[PDB]
Amino acid sequence: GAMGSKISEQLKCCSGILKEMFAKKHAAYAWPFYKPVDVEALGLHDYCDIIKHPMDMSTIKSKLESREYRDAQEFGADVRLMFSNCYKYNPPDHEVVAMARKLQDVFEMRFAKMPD
């Protein structure tokens, strides 16, 4: 070999995108998405009445590491879900929604380059 691991090229792309999303360059807008929403700490007593399936970047990282995602579509669905939860829960004028849109742009422009 050869350099790599045995994961597909697509899944390498997914892991590279997620690493970029965690990079310092994006941290000023990415940080809300790093970890599960801390509903106790933020007093979000309605969160779990609104959001059925919480998602966050650390969970996504763990699911790449465990090889749970079988393909790029499955990974992209979790990234989507994270942003959609933000858009569903928060008022449309909230700062976090603006941060989500910025991180989502980072994600979508690069995910669009997925190999095929």
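If you go along the chain as it appears here, the first residue is 1 and each next one adds 1.
This deposition comes from X-ray crystallography, 1.2 Å.
Quick reminder: no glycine exception, Cβ is built from N, Cα and C everywhere.
Features reported for this protein in Swiss-Prot:
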- 5-114: domain 'Bromo 2' (DOMAIN)
- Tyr87 to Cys (Swiss-Prot position 431): Reduced acetylated histone binding. Reduced binding to promoters and enhancers of BRD4 target genes (MUTAGEN)
- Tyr89 to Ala (Swiss-Prot position 433): No effect on acetylated histone binding (MUTAGEN)
- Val96 to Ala (Swiss-Prot position 440): No effect on acetylated histone binding (MUTAGEN)
(request) Please report how many Å separate the Cα atom of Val96 (mutagenesis position) from that of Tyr87 (mutagenesis position), as a whole number. (result) 9
(message) What's the number of neighbouring CB atoms sitting within 10 A of the CB on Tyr87 (mutagenesis position)?
(response) 14
(message) Please list, in sequence order, the residues in the chain of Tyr89 (mutagenesis position) that are at least six apart in sequence and whose C-beta is under 8 Å away from its C-beta.
(response) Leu44, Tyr47, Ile50, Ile51
(request) Please work out the number of neighbouring Cβ atoms within 10 Å of the Cβ of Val96 (mutagenesis position), leaving out its own Cβ. (result) 15
